Amino acid sequence: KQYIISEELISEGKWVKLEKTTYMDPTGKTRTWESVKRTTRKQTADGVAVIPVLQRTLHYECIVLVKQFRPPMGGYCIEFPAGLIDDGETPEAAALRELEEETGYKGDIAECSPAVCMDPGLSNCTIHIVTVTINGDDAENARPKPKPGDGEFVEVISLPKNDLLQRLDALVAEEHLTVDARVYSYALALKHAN
Amino acid sequence: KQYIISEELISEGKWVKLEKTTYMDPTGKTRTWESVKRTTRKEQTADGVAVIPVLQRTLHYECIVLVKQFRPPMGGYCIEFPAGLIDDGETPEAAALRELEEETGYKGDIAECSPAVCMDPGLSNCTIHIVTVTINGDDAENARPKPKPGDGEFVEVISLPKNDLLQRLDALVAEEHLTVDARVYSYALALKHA
Ligand SMILES: Cc1n[nH]c(C)c1-c1ccccc1N
Ligand SMILES: Cc1n[nH]c(C)c1-c1ccccc1N
Ligand SMILES: [Cl-]
Ligand SMILES: [Mg+2]
Ligand SMILES: [Mg+2]
Ligand SMILES: [Mg+2]
Ligand SMILES: [Mg+2]
């Protein structure tokens, strides 16, 4: 019933662009919407977010998270390991690559989501949420070495799965950090499931 | 270690603006970052709220109440948590309860409210409070929930069981052409993994 009529370019940067989307509402009236987009997409989605489950025997299962300075936020944020998918790359391969680059861990694919939207009121940005198990007992994951690219500066924070929300709340309280919405939504559901 | 140096405007629309952010990296080098921001924010702790509405009913499995909406940036329909911006002077809990009633028709009760969490921190400064709300479906006020949508709002309600959320979300994705929200998918994945 609703559909895109046309798109006007307001201001295109190098990486980000701002468009004025004109769309048909379900009654019949025409309405406008300043939509946001990325220029880097070719591709199933823009990027991937890795839910990395660190499994070590006789230890609590941990979720591997990344702390980075984020200039749009103007501060540090706790997030799932993540990054854009390169040209000629399946979402599963981008997940294992980004996981190793940012954390140093070599993981195995458990499952992969379809394209899911990030902030659909604001932007068109999508990701594949990729669940990855990491064998922490394997010798390749004994001394994990992050391989950061030019510009990335990532700090690894592994928190136990069984108390993820409470440990995230503790980090917000004593270090002024902004936890990611998807990380928080995941941590909430872990507690709510019971 | 890392901090904001300056923020110069590239373009400002009625609702969204694009800024050229300059920041210091941890090696001591100056770098730039195109950052997206909303013009509607002012004194609020976050831009908006996302409602995780747990519909509770005697001799019913708990349901998560979701909303289906055409989203002009995505160019199609999206399945999301009920959500909207926080009005000036409005507390996050009141915004959550109002938006839930407007989009679904349900009168909820506050369970818990998250701190400000980032929506897409590589792209924008946008934040929300994730407000968990219980809905007493046995109450007479929640018997015939009538959505009260504002100007330009056209919301359909989709209530799915909590114990089978991910599979029911996948079943909707296979049947029709629509995108599931990343926070909703993250929530459903956690319910599986717990
Ligand atoms: C979403 C949303 N919530 N509140 C407003 C004013 C918007 C908006 C409207 C058109 C284009 C971009 C926006 N960010
Ligand atoms: C995020 C991200 N992934 N890849 C690039 C080039 C960006 C980016 C960098 C600075 C400002 C805006 C952006 N979208
Ligand atoms: Cl798993
Ligand atoms: Mg990254
Ligand atoms: Mg990387
Ligand atoms: Mg809304
Ligand atoms: Mg609304």
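Chain A is numbered as in Swiss-Prot, which gives 14-55, 57-208 for the residues shown.
Each Cβ is built from the backbone N, Cα and C atoms, and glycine gets one as well.
Listed in Swiss-Prot:
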{"type": "BINDING", "residues": "A:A96, A:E116", "note": "Mg(2+) 1 binding site"}
{"type": "BINDING", "residues": "A:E112, A:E116, A:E166", "note": "Mg(2+) 3 binding site"}
{"type": "BINDING", "residues": "A:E112", "note": "Mg(2+) 2 binding site"}
{"type": "DOMAIN", "residues": "A:57-197", "note": "domain 'Nudix hydrolase'"}
{"type": "MUTAGEN", "residues": "A:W28 to A", "note": "Reduces affinity for substrate about 8-fold. Strongly reduced catalytic activity and strongly reduced affinity for substrate; when associated with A-46"}
{"type": "MUTAGEN", "residues": "A:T45 to D", "note": "Phosphomimetic mutant; unable to generate ATP in the presence of diphosphate"}
{"type": "MUTAGEN", "residues": "A:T45 to A", "note": "Impaired phosphorylation; generates ATP in the presence of diphosphate"}
{"type": "MUTAGEN", "residues": "A:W46 to A", "note": "Reduces affinity for substrate about 6-fold. Strongly reduced catalytic activity and strongly reduced affinity for substrate; when associated with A-28"}
{"type": "MUTAGEN", "residues": "A:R51 to Q", "note": "Reduces affinity for substrate about 15-fold and reduces catalytic rate about 17-fold"}
{"type": "MUTAGEN", "residues": "A:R84 to Q", "note": "Reduces affinity for substrate about 5-fold and reduces catalytic rate 67-fold"}
{"type": "MUTAGEN", "residues": "A:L98 to A", "note": "Reduces affinity for substrate about 6-fold"}
{"type": "MUTAGEN", "residues": "A:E112 to Q", "note": "Catalytic inactive mutant for both ADP-sugar pyrophosphatase and nuclear ATP-synthesis activities. Reduces catalytic rate 6300-fold"}
{"type": "MUTAGEN", "residues": "A:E116 to Q", "note": "Reduces catalytic rate 2000-fold"}
{"type": "MUTAGEN", "residues": "A:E166 to Q", "note": "Reduces catalytic rate 120-fold"}
What is the interatomic distance between the Cα atoms of A:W46 (mutagenesis position) and A:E112 (mutagenesis position), given in whole Å?
33
A:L98 (mutagenesis position) - helix vs strand vs coil (DSSP):
strand
From the Cα of A:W28 (mutagenesis position) across to the Cα of A:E116 (mutagenesis position), what is the distance in angstrom?
21
Rounded to an integer, what is the Cα-Cα distance in Å between A:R84 (mutagenesis position) and A:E166 (mutagenesis position)?
10
These are the recorded positions: A:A96, A:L98. Which one scores highest on other Cβ atoms within 10 Å?
A:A96
Closest of the mutagenesis positions to A:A96 (Mg(2+) 1 binding site), Cα to Cα, picking from A:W28, A:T45, A:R51, A:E112, A:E166?
A:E112
Which residues, sitting 6 or more apart from A:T45 (mutagenesis position) on the same chain, put a CB under 8 Å from its CB?
A:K33, A:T34, A:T35, A:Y36
From A:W28, A:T45, A:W46, A:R51, A:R84, A:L98, which mutagenesis positions have a C-beta atom under 6 Å away from some atom of ligand 4?
none
